[PDB]
Each structure stands twice: as C-alpha cells, then as structure tokens.
Amino acid sequence: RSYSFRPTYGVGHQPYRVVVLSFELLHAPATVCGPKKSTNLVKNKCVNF
Amino acid sequence: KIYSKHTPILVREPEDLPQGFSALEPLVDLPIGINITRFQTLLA
Amino acid sequence: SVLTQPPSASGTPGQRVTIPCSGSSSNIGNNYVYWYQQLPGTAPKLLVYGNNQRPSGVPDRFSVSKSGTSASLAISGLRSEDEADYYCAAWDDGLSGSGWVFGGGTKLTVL
Amino acid sequence: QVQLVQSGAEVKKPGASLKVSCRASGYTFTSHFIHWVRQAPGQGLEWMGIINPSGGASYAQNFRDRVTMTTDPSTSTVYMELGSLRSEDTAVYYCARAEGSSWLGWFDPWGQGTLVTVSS
C-alpha cells in the first residue's frame, strides 16, 4: 500500500524523521565515546589537575 | 595488534637469517573484536 | 478565534503608540512573523518580513521588537493619517487544520 | 499586464451550479501557486483551496465533496464549480497567487475579488 501526503492533513500525519542510536550490549571493546573536558595548566603547586 | 618493524637496510648475501638484534615499535591497533584461527598469505 | 486582538486602542495625544502581538511558540517562537498594513477597503500588503530585512523606501519611524514569544510595534509621533488596519501573519498548526491563519482586524478612532 | 482576473458571482437559482474562471496574465502560469482567500463582511481573511501550477491540489476542508476544482496548463485558466448554494457564500473571494516555493513566500499577485451573495 502507498502513502497519502497532502497539506490537508494536520499534525500527526506529516512524516517524522527518526534515527536510532542503539548500541551493542557492551560486549566488544569500546570504540565510541562522548566529548571530554579540559582544564588550564598550573605549574608547581599542590593541584591535581 | 600489529607490532611492526620495516627496516630498509641490509647489505649482505641472502643465505640464512642474519646475526643481530632490534626491538619492534607498536604501530597498528584495531578494535575489530572478531576471532580468527586461520589465515593465508597473498602470493603473487 | 484562538488569537486575541484588542478591539481598539485609546490614549492621550503626544504619546507613543504601542501595539502588542502575542500568540504561541509555534507561530512566533518557532516561525517568522509577517507584519501587514491594510488600508480601509484595500487588500493587505506585506510591510515587515523576517524582522531582519526591510523593503527599500520604508521610513524608519516605525519600530518593531520581539521579546520572548511576543512582539511589540512602537510608533513615535502619532499623526492623524496613521489610522489604518494592521495584521499579524504567521504559520499556525490547528487541530482542524494547519495553515496561515491571519488576524481579525483592529480599528482606531481619533476624536 | 500582470493580473489575475476572476469573474464575479452572478444571480442564480436553487439546484444550479456557479462557474468561476480564474485566469493569470502577464506571467507564465507554471511559475506561481494558486491560492483561495475568503473575507466575510466585518471579518478577517480565510483560505479554502490550493492549486499548484503543475501537480496535485488541496481542496477545502469545510467545502469538500461538493466543489469542482482542477487545473489546465493550456489557456492558463482554472475553473471552479460550486453546487448546493447556501447563505454562507456572502463574502469576497480572492483568487491570489504566492511564491514558487510555498511556505516562506511573497504574495506578489493579488486579485480584484468576487462578491458572492446568496439570499432568499
């Protein structure tokens, strides 16, 4: 069966773009990771940065 | 892991393996995760 | 008749004229606002589009601002020839149908 | 001249049909979409139908299944047929046009408007 996309149809009938960011159940080594933060540099001080 | 050493230096007859020593720098790492038990070389 | 517009506006002479156009976030917050000036007995004409670019030959005596999900039109130095009709135009999504629903109409009286 | 000409609604009889012809001049027909506007006396603007210059069409939600409306890219003219008349027809109708991309577009052409009045 085919579609029916016309301006007459209101909200709920316009196509929606969907992307699924699924992942393997943590069995293989991690190859994708999120962004990492950063910190300025301090010289000769009892700082743990 | 592919621990590689590409050495472009030898001046000697082929004979057998030479006498010497050299380490092997780590160059190539792949997180492929597959299991392999069998392989072949690409002969010409 | 979801949109609400004042039936008329009144004020003392010599005061700046401020007209608020407030709706929802779908037509103003998420979409551009079109400002039309309609003459009595004449078809509406687009004057302000996009809130960033304006057609040439339009004096800057009129001012328009957008705050939050609302907009305000400010006119300084009101004159007797400023009595006209003003329309807000935006794209809205209705339960019966989604489209370009315009306003009803504002009428001004000068004594 | 660049103008959209539409014939006004004349007097008729119950059980008949009204034919309105909208013609575009001064520009190519396959360059702007065709749009319907309704304005009642003492009321704002309402829109009914859409006809693309070349393609499908969008009918009227309220006036569906009883209005004949199509397109013909030969004489750059369109015909609208109305049946089952009612007192709600008393308004002014604009057979206007818009930009060639819809949505965010300029309504450069306007029509004179047809005054439709139905009474008993």
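The chain as shown is numbered from 1 upward.
The header says electron microscopy, 3.6 Å.
Using N, Cα and C of the backbone, Cβ positions are placed for all residues, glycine too.
Around B:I9 (variant position), no same-chain residue six or more apart in sequence has its CB under 8 Å from its CB. Record note (Swiss-Prot) on the natural variant B:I9 to V (Swiss-Prot position 210): In strain: Omicron/BA.2.75.
Under natural variants, Swiss-Prot gives B:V11 to G (Swiss-Prot position 213) with this note: In strain: Omicron/BA.2, Omicron/BA.2.12.1, Omicron/BA.2.75, Omicron/BA.4, Omicron/BA.5, Omicron/BQ.1.1. In this structure, B:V11 (variant position) belongs to neither helix nor strand by DSSP; it is coil. All protein chains included, B:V11 (variant position) registers 4 other Cβ atoms within 10 Å of its own Cβ.
Per Swiss-Prot, natural variant B:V11 to E (Swiss-Prot position 213) is noted as: In strain: Omicron/XBB.1.5, Omicron/EG.5.1.
Neighbour density for B:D16 (variant position): within 10 A of its CB lie 6 other CB atoms from the protein chains shown. The natural variant B:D16 to G (Swiss-Prot position 215) is recorded by Swiss-Prot, whose note states: In strain: Beta/B.1.351.
Using a 10 Å radius centred on the Cβ of B:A23 (variant position) and all shown protein chains, the other Cβ atoms total 6. Under its natural variant annotations, Swiss-Prot gives B:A23 to V (Swiss-Prot position 222) the following note: In strain: 20A.EU1.
As a published mutagenesis entry, B:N35 to Q (Swiss-Prot position 234) appears in Swiss-Prot alongside the note: Increased resistance to neutralizing antibodies. Mapped onto three states, the DSSP output places B:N35 (mutagenesis position) in coil.
Between the C-alpha atoms of B:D16 (variant position) and B:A23 (variant position), the distance comes to 20 Å. Within the same chain, no residue at least six positions away from B:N35 (mutagenesis position) has a Cβ under 8 Å of its Cβ. Chain A has no C-beta under 8 angstroms from the C-beta of any of the recorded positions B:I9, B:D16, B:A23, B:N35. Between the CA atoms of B:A23 (variant position) and B:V11 (variant position) there is a gap of 20 Å. DSSP gives B:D16 (variant position) a coil state; it is part of no helix or strand.
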